[PDB]
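Written below as structure tokens is the structure these notes are about.
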2 protein chains.
Amino acid sequence: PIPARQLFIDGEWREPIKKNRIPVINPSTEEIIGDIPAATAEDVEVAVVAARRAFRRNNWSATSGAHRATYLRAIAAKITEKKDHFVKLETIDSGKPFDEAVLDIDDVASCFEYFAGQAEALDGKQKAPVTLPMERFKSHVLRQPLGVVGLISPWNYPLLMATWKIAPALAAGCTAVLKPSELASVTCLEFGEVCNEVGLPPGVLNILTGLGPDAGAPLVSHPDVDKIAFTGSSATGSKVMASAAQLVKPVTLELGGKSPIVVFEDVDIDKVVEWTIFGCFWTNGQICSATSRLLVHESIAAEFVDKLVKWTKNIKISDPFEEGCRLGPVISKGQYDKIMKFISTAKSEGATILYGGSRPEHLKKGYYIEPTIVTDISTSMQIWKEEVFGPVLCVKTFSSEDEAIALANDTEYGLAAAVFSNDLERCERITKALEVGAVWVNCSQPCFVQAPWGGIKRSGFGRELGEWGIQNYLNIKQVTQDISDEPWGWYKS
Amino acid sequence: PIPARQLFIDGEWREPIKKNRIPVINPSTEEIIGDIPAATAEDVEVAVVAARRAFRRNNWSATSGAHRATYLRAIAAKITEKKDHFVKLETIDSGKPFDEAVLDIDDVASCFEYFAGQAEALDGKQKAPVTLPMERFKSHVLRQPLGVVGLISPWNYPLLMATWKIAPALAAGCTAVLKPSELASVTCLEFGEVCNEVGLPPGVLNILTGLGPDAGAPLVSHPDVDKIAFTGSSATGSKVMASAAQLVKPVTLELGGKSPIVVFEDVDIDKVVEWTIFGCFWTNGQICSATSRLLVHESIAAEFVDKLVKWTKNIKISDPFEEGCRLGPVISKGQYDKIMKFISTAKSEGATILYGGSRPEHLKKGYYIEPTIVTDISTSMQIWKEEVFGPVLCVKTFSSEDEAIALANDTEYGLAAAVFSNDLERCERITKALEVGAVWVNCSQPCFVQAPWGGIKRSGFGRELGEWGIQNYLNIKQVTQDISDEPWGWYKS
Ligand SMILES: *[C@H](O)C[N+](C)(C)C
Ligand SMILES: *[C@H](O)C[N+](C)(C)C
Ligand SMILES: [K+]
Ligand SMILES: [K+]
């Protein structure tokens, strides 16, 4: 029983103006389980217009952070109260294991709770004094919402990624149009009803589902959208920013990557191996910050890889709703094909499939893929360079720190990295040298809402979460006042 | 007495690779008084390589901010020492009255001193801890230089606008390539000598003078440049960001505007009139933040208007070196033509040229334009919409406060605005309502390095100066560490 909704615009359920709709496919069974509306430019026009009027009213954007925080905590509470519903809907549609989805939904609650406090902190930052060296002038800073924002979220954490954008935008006092991925939109549409139950003012959040080209692209190009927040592939990020440039519209981008996990010899191998599979295979490999390039010190390489491979065999590939399930199907046929082609090309280029590379034997149907390990890698192969976004790991060995650092930085990406070593002095050295936005030490993949997140290089720019997240949605307004009533005395009179 | 320089690359003076030069014109005489090296894509390539090299060395980017602050203070002292040299050069190059150039070169020194302060305080921000909920993980933030940056600065405050970008970039630990405007590059080139004399490591700052498409565009699209800071026209900002989009590289943009000065009945007219003059006619009207749209209350419009022209007539237009000069030529023939066309077009549209609109008849050579006041304006007119960048003021009346805000916000731009009223509670209302990044209360145009500066809407995005400027050049790196030494316990062995 998959919900059936319209678009969420101005607090109402509205059918797309041209009434089109697209299927919702369960990645486990490969067959349609329902539908979602497919918006077009006409609908964006309506949603943005609704966003702008909600911005202009006297019950949201000009109110205090403390006021909006009540709605943010209500949202978190309404999410928690309905966690069972959301977890299940996230588990079908997206395809990640049930145990992954429960942690997702718990995190969207924590995220709204965290940004509620941040909204509250915002008030305490209004009219912050700025010291001037002329007693004639006083100065302070106001922090006001930019206006109407376009939020474009990816399908690997459907509600949670949307939350990372929605929560700071609302905290800041902006109003928003959210466009989730057509691959996994059901929980995001459900969120629309959470907004009504908490009495979020009509138009403050608008949710348009649909194809990127049909719904997303006009959101980005709309002349009354003040800012875009995009999470996605680097390729699409170039397009979004190019589009935003024609109206010189600001943009924050987090664009995935090819992140390295560097493993030195002085490690407890069994623990590090468990992080290594968590860094590449969790979320079915579909992790923007996946540590897909394992760089392991030559001396423990043989032992590491062997411990690695049957840790990998003990991971249970099943239907998402099955107990103990630790790997679901990848999100779509399209993704399925691409990941299998990456595997095929890897071999054709002369790499070895040390393990996997095929559909699991005990799962005839569904876009399932065994956790794949690739060795015999030269840095020239496409599998070393390109983002696979599937449960495939690449292994290479290295001599020393210099080779490790060089190999780890040998990508045009720069999102994250993980370094593993009992020498903490060495851990600090590598962290400083890694050309990335986030470094895990003796772990891989924990993302707390408390701390700043974002990449550099082809992984994008801007920082979300932590005390940076709300700043992306703010107009920093300088206010400078002449308090002397003396003439300026520059001209003559 | 005007220097003949080469490009400043890797600490030494280099002939452009294809060896071109372009003239330096005194805007006051229309005389060619010298020439400047004209760099091309080949020279950009050499400068970027030199900057990358200098970034990888151990004497700059990974040193402390305390260490880099000694250089910034040496630069401030060198500038103050050579104050007379730089002021004379800025005056003859840019056309601005000598007394204005005096304030500009003082401010340059002030900017390097303030950011010396910012560099120092960067050290106390390193490894700032971030409290996590789970005792297993610890977190902190590192603030590291982004890498090699491209700085593209305008001609209206030549050395000062460059400093606004150079000072924080060096503070952050970046290496930079600066491309000043070809209409006014002399002092920026002379800055290369300041760098050698304080011993800045070679390649840390590189100065490429030359034409926009030849030197600027290659810098923007260069694959080893990690970020661009641009100030200039909105039309060019769009093309800059579009180019940056290709490689998804971050930009900051400050793109001028059409800023309103709003004047209510409860004011001292002689004092507000002087600020109105300063906000539109100072820097020969070449102010990115010029308050070029006078909105004056109906009840006092008549008086205000001709007290305005009284003051205006008293403005000494002359050669900038002449004692008492309060208005010099605009920068170039091109700008002179465009400004005249703006005036020509306004009267064809039916506006009144109340005063000025012509070349001053006591000055037969030089790009001199009379301060111009245009009344009988419809908001449909070009001169109400488009940035003139000349000494040209637009005047419109209003009845209500609602109408004033409406008119003030009736623009695609949003850089600055100024509000005049002795009623301060009313001043506070208006400041909150104005869709701009900078509001002046009972004054017009004072920019202190202590306060953040930038616009919204088509005036761009990002904040320079104050405690914001250095952050545009940092990689905010999250570092999170598992300190538990226990299995993750997610995957079964
Ligand atoms: C944490 O690893 C970041 N994501 C978005 C991947 C959860
Ligand atoms: C302050 O007025 C800003 N400018 C750039 C004009 C000096
Ligand atoms: K789906
Ligand atoms: K000049």
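To match Swiss-Prot, the residue numbers of chain A are left as they are there, and the shown ones run 4-496.
If you're wondering, the header gives X-ray crystallography, 2.0 Å.
Positions of Cβ are set from backbone N, Cα and C atoms, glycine also.
Remark: A:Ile28 (K(+) 1 binding site) has A:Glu34, A:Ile35, A:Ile36, A:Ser335 as non-local neighbours, by Cβ distance under 8 Å and separation of at least 6 in sequence. According to Swiss-Prot, the K(+) 1 binding site annotation covers A:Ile28, A:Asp96, A:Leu186, on the basis of experimental evidence.
What Swiss-Prot records for A:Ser156, A:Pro157, A:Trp158, A:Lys182, A:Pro183, A:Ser184, A:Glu185, A:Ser236, A:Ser237, A:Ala238, A:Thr239, A:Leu258, A:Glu390, A:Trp456 is NAD(+) binding site. Around the Cβ of A:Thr239 (NAD(+) binding site), the number of neighbouring Cβ atoms within 10 Å comes to 18.
Here the residue is the original one, but Swiss-Prot notes a mutagenesis experiment at this spot, A:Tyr160 to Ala: Decreases binding affinity for betaine aldehyde; increases binding affinity for 4-(trimethylamino)butanal. The DSSP secondary structure for A:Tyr160 (mutagenesis position) is coil.
Quoted from Swiss-Prot, the note on mutagenesis experiment A:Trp167 to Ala is: Decreases binding affinity for betaine aldehyde; increases binding affinity for 4-aminobutanal. Following the DSSP three-state reduction, the secondary structure of A:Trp167 (mutagenesis position) is helix. Remark: A:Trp167 (mutagenesis position) has A:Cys114, A:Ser156, A:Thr234, A:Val452, A:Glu467, A:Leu468, A:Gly472 as non-local neighbours, by Cβ distance under 8 Å and separation of at least 6 in sequence.
Over all protein chains present, the Cβ of A:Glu257 (active site, proton acceptor) has 27 other Cβ atoms lying within 10 Å. Sequence annotations record features per position, and here Swiss-Prot assigns active site, proton acceptor to A:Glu257 based on sequence analysis.
Counting every protein chain shown, the Cβ of A:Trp285 (mutagenesis position) has 23 other Cβ atoms within 10 Å. Swiss-Prot lists A:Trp285 to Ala among its mutagenesis entries, and the accompanying note reads: Decreases binding affinity for betaine aldehyde.
Taken from Swiss-Prot, the feature active site, nucleophile covers A:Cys291. Within 10 Å of the C-beta of A:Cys291 (active site, nucleophile) there are 24 other C-beta atoms, taking all protein chains into account.
According to Swiss-Prot, the mutagenesis experiment A:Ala441 to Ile carries the annotation: Decreases binding affinity for betaine aldehyde; increases binding affinity for 4-aminobutanal. Here A:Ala441 (mutagenesis position) comes close to A:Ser292, A:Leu418, A:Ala419, A:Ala420, A:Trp456, A:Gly457, A:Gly458: these same-chain residues lie at least six apart in sequence, with C-beta atoms under 8 angstroms from its C-beta.
Taking the Cβ of A:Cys450 (mutagenesis position) as centre and 10 Å as the limit, one finds 19 other Cβ atoms among all the protein chains shown. One mutagenesis experiment catalogued in Swiss-Prot, A:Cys450 to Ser, is accompanied by this note: Loss of partial inactivation by betaine aldehyde in the absence of NAD(+).
The annotation that Swiss-Prot gives for the mutagenesis experiment A:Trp456 to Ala reads: Decreases binding affinity for betaine aldehyde.
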Which of the recorded positions A:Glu390, A:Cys450, A:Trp456 have a Cβ less than 6 Å from any atom of ligand 1?
A:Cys450
CB contacts for A:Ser156 (NAD(+) binding site) [other CB atoms within 10 A, all chains]:
26
Can you filter A:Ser156, A:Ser237, A:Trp456 (the recorded positions) down to those whose Cβ is less than 8 Å from some Cβ in chain B?
A:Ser237, A:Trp456
Do you know offhand how many angstrom separate A:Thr239 (NAD(+) binding site) and A:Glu257 (active site, proton acceptor) by C-alpha?
11
Just checking the recorded positions A:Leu186, A:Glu257, A:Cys450: which sit within 10 A of A:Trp158 (NAD(+) binding site), CA to CA?
A:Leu186
Shortest C-alpha distance to A:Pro183 (NAD(+) binding site) - which of the recorded positions A:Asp96, A:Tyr160, A:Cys291, A:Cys450:
A:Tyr160
A:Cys450 (mutagenesis position) to A:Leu186 (K(+) 1 binding site): how many Å between their Cα atoms?
23
Only counting partners 6 or more residues apart, tell me which same-chain residues put their Cβ under 8 Å from the Cβ of A:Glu185 (NAD(+) binding site).
A:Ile25, A:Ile39, A:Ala41, A:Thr212, A:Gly213, A:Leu214, A:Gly215
Quick one: which of the recorded positions (A:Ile28, A:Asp96, A:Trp158, A:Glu257, A:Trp285, A:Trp456) have their CB closer than 6 Å to ligand 3?
A:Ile28, A:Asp96
Do you see any of the recorded positions A:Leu186, A:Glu257, A:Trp285, A:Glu390 whose C-alpha is within 10 Å of A:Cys291 (active site, nucleophile), and which ones?
A:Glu257, A:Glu390
Remaining residues near the recorded K(+) 1 site, that is with C-beta within 8 Å of the centroid of the site residues A:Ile28, A:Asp96, A:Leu186:
A:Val27, A:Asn29, A:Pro30, A:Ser97, A:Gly98, A:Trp158, A:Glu185, A:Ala187, A:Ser188, A:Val189, A:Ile334, A:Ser335
